[PDB]
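Engineer: Below you will find the structure I want to go over with you.
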Amino acid sequence: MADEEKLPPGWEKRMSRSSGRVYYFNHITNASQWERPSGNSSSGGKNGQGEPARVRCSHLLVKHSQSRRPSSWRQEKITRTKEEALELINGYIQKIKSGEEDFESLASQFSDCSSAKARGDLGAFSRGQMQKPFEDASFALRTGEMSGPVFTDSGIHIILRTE
């Protein structure tokens, strides 16, 4: 079995030893964890389908060589390739999921673009505005859980998610 009837909008309780205690696996964000998208705070919603109202999510970008912005926000050089660039993303995953830092110290103080200047240099759109690879996954959840390693024209993006 792979379902439930007592959880927030998103993630599906599996626990079928498909990795290591999937504990609610999101088919949209493709992320895993041992805690629902709320953590003793708020998990309301469950209205439509990823379109509760808006998203106004951010993006870390963090692009590498051969792309668009071959330069860091603090530095001024980039050579690492896609693979080597993937590691740069994990940094905002294992560290963020350390119950230490919040979701306001990754894209605001780290981002290979304008994002690393105004916290979230992305804004809200609600599909249609952005590109394909910036709507579906970006529609997952509706609070700020962030999805796995996505794929966008520039860099890779991690979708911080806010609303």
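Positions of Cβ are set from backbone N, Cα and C atoms, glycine also.
If you look up Swiss-Prot, you'll see 5-39 marked as domain 'WW'. Annotation source Swiss-Prot lists domain 'PpiC' at 52-163. According to Swiss-Prot, the mutagenesis experiment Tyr23 to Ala carries this note: Reduced affinity for KIF20B. The annotation that Swiss-Prot gives for the mutagenesis experiment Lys63 to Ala reads: Loss of peptidyl-prolyl cis/trans isomerase activity. No effect on the interaction with IRAK3/IRAK-M. Abolishes IL33-mediated increase of IRAK3/IRAK-M protein levels. While the structure shown retains the original residue, Swiss-Prot records the mutagenesis experiment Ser71 to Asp or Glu with this note: Loss of peptidyl-prolyl cis/trans isomerase activity, nuclear localization and cellular function. According to Swiss-Prot, the mutagenesis experiment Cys113 to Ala carries this note: Loss of peptidyl-prolyl cis/trans isomerase activity; decrease in DNA repair of double-strand breaks by homologous recombination slightly less efficient than that observed with wild-type protein. No effect on RBBP8/CtIP.
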Engineer: What's the CA to CA span in angstrom from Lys63 (mutagenesis position) over to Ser71 (mutagenesis position)?
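Structural biologist: Distance between the two Cα atoms comes out at 8 Å.
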Engineer: What kind of secondary structure is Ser71 (mutagenesis position) part of, going by DSSP in three states?
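Structural biologist: Note: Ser71 (mutagenesis position) is coil by DSSP, not helix or strand.
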Engineer: Three states by DSSP: which one describes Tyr23 (mutagenesis position)?
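Structural biologist: In the DSSP reduction, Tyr23 (mutagenesis position) maps to coil.
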Engineer: Quick one, of the mutagenesis positions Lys63, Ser71, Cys113, which Cβ has the fewest other Cβ within 10 Å?
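Structural biologist: Across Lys63, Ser71, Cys113, these mutagenesis positions, the one with fewest Cβ atoms within 10 Å is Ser71.
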Engineer: Does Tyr23 (mutagenesis position) have same-chain partners at least 6 apart in sequence with Cβ under 8 Å from its own Cβ, and which are they?
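Structural biologist: The list for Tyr23 (mutagenesis position) reads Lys13, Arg14, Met15, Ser32, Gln33, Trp34, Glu35, given in order along the sequence.
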Engineer: Could you state the CA-to-CA distance between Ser71 (mutagenesis position) and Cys113 (mutagenesis position) to the nearest Å?
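Structural biologist: Roughly 9 Å, rounded to the nearest whole number.
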